[PDB]
Amino acid sequence: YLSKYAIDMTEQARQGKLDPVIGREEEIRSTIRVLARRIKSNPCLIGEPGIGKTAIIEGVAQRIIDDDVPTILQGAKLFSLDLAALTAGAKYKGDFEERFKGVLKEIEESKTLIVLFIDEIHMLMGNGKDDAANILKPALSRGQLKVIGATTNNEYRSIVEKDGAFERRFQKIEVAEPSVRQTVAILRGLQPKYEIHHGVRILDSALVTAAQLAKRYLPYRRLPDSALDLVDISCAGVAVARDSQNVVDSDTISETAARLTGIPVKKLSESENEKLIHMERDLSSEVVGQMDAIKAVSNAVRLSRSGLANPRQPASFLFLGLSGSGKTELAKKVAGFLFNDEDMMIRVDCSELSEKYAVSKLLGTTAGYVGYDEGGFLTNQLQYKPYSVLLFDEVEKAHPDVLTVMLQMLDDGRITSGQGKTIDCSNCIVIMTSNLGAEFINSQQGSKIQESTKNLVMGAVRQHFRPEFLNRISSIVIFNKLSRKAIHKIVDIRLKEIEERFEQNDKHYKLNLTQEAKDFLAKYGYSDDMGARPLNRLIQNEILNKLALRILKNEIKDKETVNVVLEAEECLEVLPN
Amino acid sequence: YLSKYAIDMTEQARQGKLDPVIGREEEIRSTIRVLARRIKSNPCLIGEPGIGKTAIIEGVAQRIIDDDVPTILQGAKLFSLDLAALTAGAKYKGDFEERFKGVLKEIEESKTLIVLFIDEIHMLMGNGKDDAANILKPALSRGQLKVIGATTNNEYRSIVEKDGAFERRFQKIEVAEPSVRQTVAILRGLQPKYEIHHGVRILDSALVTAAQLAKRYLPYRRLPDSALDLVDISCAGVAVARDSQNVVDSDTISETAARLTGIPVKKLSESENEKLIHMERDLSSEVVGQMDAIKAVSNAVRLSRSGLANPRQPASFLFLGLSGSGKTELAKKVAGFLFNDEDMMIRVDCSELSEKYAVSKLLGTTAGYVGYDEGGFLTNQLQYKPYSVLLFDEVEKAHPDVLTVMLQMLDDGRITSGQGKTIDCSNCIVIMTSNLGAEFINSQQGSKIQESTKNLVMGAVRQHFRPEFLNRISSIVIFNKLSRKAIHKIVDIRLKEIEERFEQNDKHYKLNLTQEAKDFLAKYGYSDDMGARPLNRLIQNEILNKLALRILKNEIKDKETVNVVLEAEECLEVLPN
Amino acid sequence: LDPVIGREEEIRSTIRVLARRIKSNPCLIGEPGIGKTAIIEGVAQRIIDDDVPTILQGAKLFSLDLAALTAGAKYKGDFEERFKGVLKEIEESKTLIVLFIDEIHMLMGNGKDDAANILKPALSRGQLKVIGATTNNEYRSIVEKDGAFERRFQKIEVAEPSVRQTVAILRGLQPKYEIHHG
Ligand SMILES: Nc1ncnc2c1ncn2[C@@H]1O[C@H](COP(=O)(O)OP(=O)(O)O)[C@@H](O)[C@H]1O
Ligand SMILES: Nc1ncnc2c1ncn2[C@@H]1O[C@H](COP(=O)(O)OP(=O)(O)O)[C@@H](O)[C@H]1O
Ligand SMILES: Nc1ncnc2c1ncn2[C@@H]1O[C@H](COP(=O)(O)OP(=O)(O)O)[C@@H](O)[C@H]1O
Ligand SMILES: Nc1ncnc2c1ncn2[C@@H]1O[C@H](COP(=O)(O)OP(=O)(O)O)[C@@H](O)[C@H]1O
Ligand SMILES: Nc1ncnc2c1ncn2[C@@H]1O[C@H](COP(=O)(O)OP(=O)(O)O)[C@@H](O)[C@H]1O
């Protein structure tokens, strides 16, 4: 049976057919110690996709091969007993179980200390069990039959919670994601594999770059793999050039990575330094007024960079102030400059986050219960989007259960769902917004809220939220009244970003509204409660729909001249034909 | 034939090939006495998994083969049967019954007084009767078919209380963890099993401390078995190393174990003694001022130690005073010293209460309570952290019924649950906190608050809480205003902490603030309404904001001279990079 | 739909206010049983006749009430959901929709309780136009309890027609009675 249903990895490994494993020496040492145990001799690797599971198993073979194992294990050998033997080559219920018994008996015979391994224990047990190895295997545990289990933590948890027995037969070994630098070392170990595979030379800077990029381009997959994937892709691109050479940091790899989604200048040019020294000036141009809010945000974001602030915590803010103040524009513009995607952010509508708090909760419905979008609202999105702003809209209405989770992620951001998996997105800036202190911004005590008044704003916060929450937010930020002092030019800022996307620039407007329509829109648009929100609405109707009404006359060649044709707003701005 | 899927334990015992069992002589005698009974003669050990429930049964087998068994039972043999017997061979509805009935009949039919046993009794009755090999037995109890086996107290209640008939068929026998010395004797008994299996010699003292370590280290694990985990794992450690001699006193064990939580040396040190002696002296370096509070703690701790306090319970304090005075800081720092880990603290929100509190406190329950984490907030943390500090946040806000619930910590360390399980605290020091007397501390009568102020505080305490509650407290401790003298050191603590917690050693700072920058920090970071708390935020706002940004701007490559320069707080940092 | 007359001033005010781009939501403040409905029917015809400021040229009138909060409701919070559902549908593109509420007494929620009422200040200055109506006996209490209502709505003083106005109405509706009854 073994010749059909299992692979003698140790012997293959002895011959070659192995990738030298590095950065997992402790996992191997742990595995060896477990296998050596008089009792409870079975280890299990628990990690995530891209972590190094198969390598850990091969690393064990390397120690076996060199007999760099305790006396007990010097006769040990590894066999891959999974997937193909279970379902890919199977047709009916029981095919696996009978084959399994078959190999266990071949294995049980004393053909050296056979140590088996499972690449995916989810394939065993699964759903309904039916003794899919799970009862027979431990039933025969006296006959050596040592085995190394393995799984993602997500499944480990689900499998364990359904069972709880193998959990106490198998020693847990958690396998951590390696540092980017460790990832690079892995890439270096595999450098010649890629060079041979593709026939291209790889520069050391290329390896460094790929690992760094992996952190920055494949947010849902762990670093060894994410980096190795890009390197193989990049090398293949170079091989194509070779076939019609070498692998280089930005010339091949960065662009290859960029080309997986777009990107062409981002990540490559993103040295961060000048965004702070000059990148901050951009938010204050995209968002107008509230310069200190911008600075506060910029500062804290930057503090999370380089782990200067303890890296366990992402920047985190509480945005208090007027609606229509730009508090979310800032969140988006930050995502824009910081990540190059204003819509990468995840919006959390907290006004709906009442007693339901299930699929509607970041953590999701406790796994296994009806309503199986288990973290579909936010966790799953975060797996794909850990490099963006998470924002809580009217967080003051969020159910305490949600607020609790926020606290859990607010610091020590090991974001973990009810699925049993961790996202750990310490790079996700989180913004909570609130109208809680609005009663004090409404005091009008400076368009820029002055001392005491801002303290009353913070006061309201102290009264509503638990101190622990408040003690972990990196800053409370106030979205100061925009006033004429801002909107007199915001209107231009808005009209300009519209121009730039108005007709994809095939045709464009001048729209010189002088002072007259600029003030018309600003004065009738801007609200001291709703801020610029109604202003934007006026632009859509006063200008964009109006311009459309004129273009439908089919009389334009290009540009757009202005003549503001003079109850509230009876003028309607009106630009001339 | 019953042998098809089950084991003759007595015969195994006749052949040896089974660890000898010691330290449970009374349990097995009790078991035997029960078995010898005319009526209601079945036993069932009750405890925790890993407790030795099997070993106790095995000890009985030894008694049979040694004829220490009464003559009515000398004609008996023990036979195990479970899980594989139940499910490996069960494919269709009714297979359970057929497999059991088959066995039961073979036994019933003259062939030896076999005492059948189930080590996982809750499997009988499945998840809710429907004769999941359940009714079957009472019906067959008329054939004697004597049964032993075991249950945890949790599953016991979960199943047995529902079964009812069990209670009139079995005479349950409770079991419990042995002492450490007894465990060591067990370890000595098993010592050669490892010395032979691993080849690793075990120092006598190694066995001794392994058991000690099991309690000092392996939170929720059973002393029985866990102590062996330490022995076997430690031996495996040595075995791997020697082939790449022995297990030494505490050294190899402790490093092998301690590494699982860290704190290596702290665990590998003096058995409290010196820590207890220089508790306050050393604590004063992390907790500044409040010497009396520190002394109070040191004393209670010392009393919880060495059995000086009544061993039936944990020590506790009521920490009264202003937030920011260090009530929690102290509690965390002592969690630090006590458990070598400040994160051990269990934080409890006392204000989140109503008369419907239930799962909200410990594991209390109501109809509809089910949801798995039915109050693990307090109890699972204690389960997982039995060597810890638990703290009540503004205990004055606790509902009186909850203050009563807290009685389970205040005395009588036994802790109940509506899940049918207990926690039973011991080395779980509890701190209750409150601002109940804040208006008296605000008298500011010295940096060492005068007694009449304290009397006002104690008055309020007595007025507010039931005397019964208060009486159980080891000490009620009142915190002083910290003032300049305390923050004079607190700042330095935090400054050092920040670089030490700066990932590793990435920049190093001189932190040479001199009195002036320390005063700056005090001026804008210490407040009588938040005490020293704002110092943290201020340091973030000044030191991290200004220096981190310069680092991030690549202005600060390495090192850093640190101070301030003379609206407000323009003085923040103002340093060359 | 019956013709309405004697309300041209009340209707014109309603139209001017709806046309108004800031405090654009009118409310028929006054004596109950005076044809407040008729004013709305008036508006419903002003649109179509389009004898309105061109602001309302793209507009449409609907009467959103009762079914809106109760008939389509099953449990707590449905007032917000049913209203929100509609508001989303009409927030953009599909004409300059104006809703009429028979009673503003259904606004300010069931003791506010975010019962559609939350959508009110949210939409009060978010297009989503609405015409209210009220009995003065409580109107005064609506504005004292709400505050925002007075700040967000334009009261229109409305009252019963004189006898002469009434007979004009009756004559206008004369054929409606004659036709129905024969
Ligand atoms: N030489 C090596 N050093 C470290 N890791 C390696 C090495 N060679 C292969 N690997 C990794 O083992 C991993 C495959 O296991 P893993 O992704 O963790 O499995 P799964 O998807 O099932 O969780 C890949 O990332 C693979 O590149
Ligand atoms: N420079 C700017 N450009 C465009 N909008 C700005 C700018 N500064 C502030 N704002 C305004 O902030 C408004 C959005 O405010 P916000 O409260 O976050 O949104 P919402 O009210 O839609 O929830 C936008 O309409 C935007 O015009
Ligand atoms: N000499 C001994 N004396 C007491 N207990 C022993 C001895 N030898 C082995 N054991 C016990 O074997 C037990 C295993 O625990 P047990 O509760 O029976 O669970 P399991 O079903 O996992 O074996 C341990 O408690 C261990 O102490
Ligand atoms: N004596 C002290 N030594 C060091 N830090 C202190 C001391 N007293 C107060 N603090 C500060 O106050 C904070 C905790 O305050 P505390 O009163 O114990 O709790 P809380 O204010 O969070 O209710 C700590 O972060 C700590 O920096
Ligand atoms: N001239 C009119 N002809 C017909 N109806 C009129 C006239 N003037 C006012 N009305 C009516 O006043 C009515 C108010 O409706 P009604 O059903 O009586 O409820 P309410 O008790 O709120 O007033 C409207 O239907 C409106 O048409």
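Chain B is numbered as in Swiss-Prot; shown residues: 166-409, 538-859, 872-882, in order.
Determined via electron microscopy, 5.6 Å.
Backbone N, Cα and C define each Cβ position, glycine as well.
Spatially close to B:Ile216 (ATP 1 binding site) yet at least six residues away along the chain are B:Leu210, B:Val340, B:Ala341, B:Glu342, B:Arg387, B:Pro389, B:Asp390, judged by Cβ distances under 8 angstroms. In the three-state DSSP reading, B:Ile216 (ATP 1 binding site) counts as coil. Feature annotation from Swiss-Prot assigns ATP 1 binding site to B:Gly212, B:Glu213, B:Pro214, B:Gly215, B:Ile216, B:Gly217, B:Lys218, B:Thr219; the stated evidence is sequence analysis.
Under DSSP, B:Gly614 (ATP 2 binding site) is assigned to coil, being neither helix nor strand in the three-state scheme. If you look up Swiss-Prot, you'll see B:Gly614, B:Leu615, B:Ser616, B:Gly617, B:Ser618, B:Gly619, B:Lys620, B:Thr621 marked as ATP 2 binding site.
Listed in Swiss-Prot is the mutagenesis experiment B:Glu285 to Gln, annotated as follows: In HSP104(TRAP); completely abolishes ATP hydrolysis, but does not affect nucleotide binding, thus keeping HSP104 in an ATP-bound state; when associated with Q-687. Cβ neighbours of B:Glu285 (mutagenesis position) (same chain, under 8 Å, six or more residues apart in sequence): B:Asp247, B:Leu248, B:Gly314, B:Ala315, B:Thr316.
Here the residue is the original one, while Swiss-Prot reports the published mutagenesis B:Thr317 to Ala with the comment Reduces rate of ATP hydrolysis at NBD1 nearly 10-fold. No effect on oligomerization. The number of other Cβ atoms within 10 Å of the Cβ belonging to B:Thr317 (mutagenesis position), over all protein chains shown, comes to 21.
A mutagenesis experiment is reported in Swiss-Prot for this position, B:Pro557 to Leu, and the note states: Impairs prion propagation, but does not affect thermotolerance. B:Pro557 (mutagenesis position) counts 14 other C-beta atoms within 10 Å of its own C-beta, drawing on all protein chains shown.
Here Swiss-Prot describes B:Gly619 to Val as a published mutagenesis experiment; the accompanying note says: Impairs oligomerization at low protein concentrations. Take the CB of B:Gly619 (mutagenesis position) and look out to 10 A: across all protein chains shown you find 28 other CB atoms.
Under its mutagenesis annotations, Swiss-Prot gives B:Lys620 to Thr the following note: Impairs oligomerization at low protein concentrations. Reduces ATP hydrolysis rate. Unable to confer thermotolerance. Completely abolishes ATPase activity; when associated with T-218. Every protein chain shown contributes to the tally, and the Cβ of B:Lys620 (mutagenesis position) ends up with 28 other Cβ atoms within 10 Å.
Residue density at B:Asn728 (mutagenesis position): 16 other Cβ atoms are found within 10 A of its Cβ, drawing on all protein chains shown. Here Swiss-Prot notes a mutagenesis experiment, B:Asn728 to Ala, with the remark: Almost completely abolishes ATP hydrolysis at NBD2, but does not affect nucleotide binding, thus keeping NBD2 in an ATP-bound state. Reduces stimulation of ATP hydrolysis upon substrate binding.
Classification of B:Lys778 (mutagenesis position) by DSSP places it within a helix. Residues near B:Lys778 (mutagenesis position) in space but far in sequence (CB under 8 A, at least 6 apart, same chain), listed by position: B:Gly582, B:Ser740. Here the residue is the original one, but Swiss-Prot notes a mutagenesis experiment at this spot, B:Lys778 to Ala: In NLS17KA; fails to concentrate in the nucleus; when associated with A-782 and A-789.
Mutagenesis annotation in Swiss-Prot: B:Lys782 to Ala, described as In NLS17KA; fails to concentrate in the nucleus; when associated with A-778 and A-789; the structure shown retains the original residue. Taking Cβ-Cβ distances under 8 Å and a sequence separation of 6 or more, the neighbours of B:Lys782 (mutagenesis position) in its chain are B:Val581.
DSSP classifies B:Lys789 (mutagenesis position) as helix under the three-state reduction. For B:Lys789 (mutagenesis position), the same-chain residues lying six or more positions away in sequence with a CB closer than 8 A to its CB are B:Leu804. Experimental mutagenesis is annotated in Swiss-Prot for B:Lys789 to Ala, with the remark: In NLS17KA; fails to concentrate in the nucleus; when associated with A-778 and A-782.
What Swiss-Prot says about the mutagenesis result for B:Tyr819 to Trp is this: Site-specific fluorescent probe in an otherwise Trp-less HSP104. Fluorescence of this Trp changes in response to ATP and ADP binding at NBD2. Has no effect on ATP hydrolysis or protein stability. Residues near B:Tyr819 (mutagenesis position) in space but far in sequence (CB under 8 A, at least 6 apart, same chain), listed by position: B:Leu775, B:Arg777, B:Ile780, B:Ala825, B:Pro827, B:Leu828. Reduced to three states, the DSSP call for B:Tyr819 (mutagenesis position) is coil.
The annotation that Swiss-Prot gives for the mutagenesis experiment B:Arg826 to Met reads: Reduces ATP and ADP binding at NBD2 6-fold, but does not affect ATP hydrolysis at NBD2. Reduces catalytic rate at NBD1. Reduced to three states, the DSSP call for B:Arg826 (mutagenesis position) is helix.
Closeness to ligand 4 is met by B:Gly617, these being the recorded positions among B:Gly212, B:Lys218, B:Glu285, B:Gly617 whose Cβ falls under 6 Å from the molecule.
Within the same chain, the residues at least 6 positions away from B:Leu615 (ATP 2 binding site) whose Cβ sits under 8 Å from its Cβ are B:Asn728, B:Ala731, B:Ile734, B:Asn735, B:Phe772, B:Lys774, B:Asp821, B:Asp822, B:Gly824, listed in sequence order.
On a Cα basis, B:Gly215 (ATP 1 binding site) lies 45 Å away from B:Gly614 (ATP 2 binding site). Under the DSSP three-state reduction, B:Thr317 (mutagenesis position) is assigned to strand. With respect to their backbone Cα atoms, B:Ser616 (ATP 2 binding site) and B:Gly212 (ATP 1 binding site) stand 43 Å from each other. Counting other Cβ atoms within 10 Å of each Cβ, the lowest count among the binding-site residues B:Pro214, B:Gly217, B:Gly617 belongs to B:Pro214. Not a single one of the mutagenesis positions among B:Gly619, B:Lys620, B:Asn728 has a C-beta coming within less than 6 Å of an atom of ligand 2.
With respect to Cβ neighbours within 10 Å, the recorded positions B:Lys218, B:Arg826 differ, and B:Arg826 shows the lowest count.
When the binding-site residues B:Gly212, B:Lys218, B:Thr219 are ranked by how far their Cα is from the Cα of B:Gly619 (mutagenesis position), B:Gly212 comes first. Inclusion criterion for the recorded positions B:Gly212, B:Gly215, B:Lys218, B:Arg826: a C-alpha placed within 10 angstroms of the C-alpha of B:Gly617 (ATP 2 binding site); this criterion is met by B:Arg826. Here the C-alpha separation of B:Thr621 (ATP 2 binding site) and B:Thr219 (ATP 1 binding site) works out to 44 Å.
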